[PDB]
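Report on one structure; see the data block that follows.
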Amino acid sequence: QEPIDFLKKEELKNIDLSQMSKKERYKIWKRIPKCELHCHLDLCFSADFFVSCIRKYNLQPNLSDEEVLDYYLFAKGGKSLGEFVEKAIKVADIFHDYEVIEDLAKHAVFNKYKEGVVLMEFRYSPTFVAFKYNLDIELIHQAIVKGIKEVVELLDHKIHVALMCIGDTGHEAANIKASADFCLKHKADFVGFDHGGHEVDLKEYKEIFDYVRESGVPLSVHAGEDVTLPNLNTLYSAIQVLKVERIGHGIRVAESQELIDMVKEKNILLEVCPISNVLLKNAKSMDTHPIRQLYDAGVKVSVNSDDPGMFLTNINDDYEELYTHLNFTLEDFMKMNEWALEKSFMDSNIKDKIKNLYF
Ligand SMILES: Nc1ncnc2c1ncn2[C@@H]1O[C@H](CO)[C@@H](O)[C@H]1O
Ligand SMILES: [Zn+2]
């Protein structure tokens, strides 16, 4: 046996969530064999870990542990994606050296393991991690790969982890072209390529994304997250120009039957991040989160945590919210995780083993 007794498809009918306190429900969420496709490793940490970093480097001697969390993080949410991006820039204060980066990676993987994630695609932005202390992206990558390797080996590969590379917009020393070149340079370690930060229309980078994609690195980019944008151009470009296989967030797809039909026809999966959307005001409330409409419309959607460090949440919190506010069932969760497995960029030999073990 292992610590978590993962739920099997045959067992789901016997579980009566309606009986259960929140504590008891969380024991069930943990036992869902989760496949998570959208989590930013560089903003994936616990409160305790983050504060430990701030103390280690004596960055906030005049602030308390809780004042540190308020000053740096986004647990209470904010007005917009724009505000989130600015706050995340502050968090880079912790990217002091390669030891802390390795440790962040190790703890990020271990906590996902503890939470009952069996398949984990982590993504990170080399340029985002590098800018604050002018670090070497080669050594950042080395540290992250080492940290992940050491934990998955300790865990006897009971969690499978793959990495994606993010070229992003909205911090100093951001560079999409350089991020693409870096991704391809480290194609052996990266299973996919992303764009995050400010939501921009990525049509203007068509050439860079074509090159990455045609090199055999599939694309999943952030699009259809930011409700403040005056149209859905970013989604049309992601789908029609970038030819992405998945979309980060993509919740604004719900606002257009054309896009709904398009994503369905192209077998594109939307990597939905419920709590993120509510905290950034890209959904009015969890009660009105577009995932329900999208799921009912037949669109492939999966559940994701986005930035556990920024929101001081974990993946089981997103499951809790979907159950409580939108009446998602265990059967729904199982189906979505199997879609995530199918659409994962991980090696098919690995995915086949995970499918046979849990699904
Ligand atoms: N939900 C999100 N939407 C857009 N950008 C994000 C999101 N989460 C993290 N990022 C960005 O990803 C990078 C860190 O992985 C930073 O550019 C950060 O702003
Ligand atoms: Zn994201």
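Numbering of chain A is taken from Swiss-Prot, so the residues present carry the numbers 5-363, in order.
Looking at the header, which is where the method is noted, we find X-ray crystallography, 1.9 Å.
Even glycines carry a Cβ here, placed using N, Cα and C.
Residues within less than 8 Å, Cβ to Cβ, of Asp310 (Zn(2+) binding site) and separated from it by at least 6 positions along the same chain comprise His42, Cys43, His44, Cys277, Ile279, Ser280. Annotation comment: Swiss-Prot describes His42, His44, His226, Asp310 as Zn(2+) binding site, evidence class experimental evidence.
Feature annotation from Swiss-Prot assigns purine D-ribonucleoside binding site to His44, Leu45, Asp46, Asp172, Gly201, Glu229, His253, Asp310; the stated evidence is experimental evidence. Residues near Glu229 (purine D-ribonucleoside binding site) in space but far in sequence (CB under 8 A, at least 6 apart, same chain), listed by position: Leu85, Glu203, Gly252, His253, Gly254, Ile255, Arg256, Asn281, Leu284, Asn286.
Among the sequence features in Swiss-Prot, the mutagenesis site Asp172 to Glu is noted as follows: Loss of S-methyl-5'-thioadenosine deaminase activity. Slight decrease in adenosine deaminase activity. A C-beta separation below 8 Å, combined with a sequence spacing of at least six in one chain, links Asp172 (mutagenesis position) to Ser129, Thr131, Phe132, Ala178, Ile180, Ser183, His199, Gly200, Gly201.
Quoted from Swiss-Prot, the note on mutagenesis experiment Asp172 to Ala is: Loss of S-methyl-5'-thioadenosine deaminase activity. Slight decrease in adenosine deaminase activity.
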- With H, G and I counted as helix, E and B as strand and the rest as coil, say where DSSP puts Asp46 (purine D-ribonucleoside binding site). helix
- Tell me which recorded positions (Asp172, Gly201, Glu229, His253, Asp310) have a Cβ under 6 A from ligand 2; sequence order is fine. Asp310
- Looking at Cβ-Cβ distances, which residues of the chain lie under 8 angstroms from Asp46 (purine D-ribonucleoside binding site) while being 6 or more apart from it? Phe99, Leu108, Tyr128, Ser129, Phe132, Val133
- Query: Got a sec? Which of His42, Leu45, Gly201, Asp310, the binding-site residues, have CB under 6 Å of any ligand 1 atom?
  - Reply: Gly201, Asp310
- Item | Nearest-integer angstrom distance between the alpha carbons (Cα) of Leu45 (purine D-ribonucleoside binding site) and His226 (Zn(2+) binding site) | 15
- Reduce the DSSP letter at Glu229 (purine D-ribonucleoside binding site) to three states and note it down. coil
- For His42 (Zn(2+) binding site), the number of neighbouring Cβ atoms whose distance to its own Cβ is within 10 Å equals 28
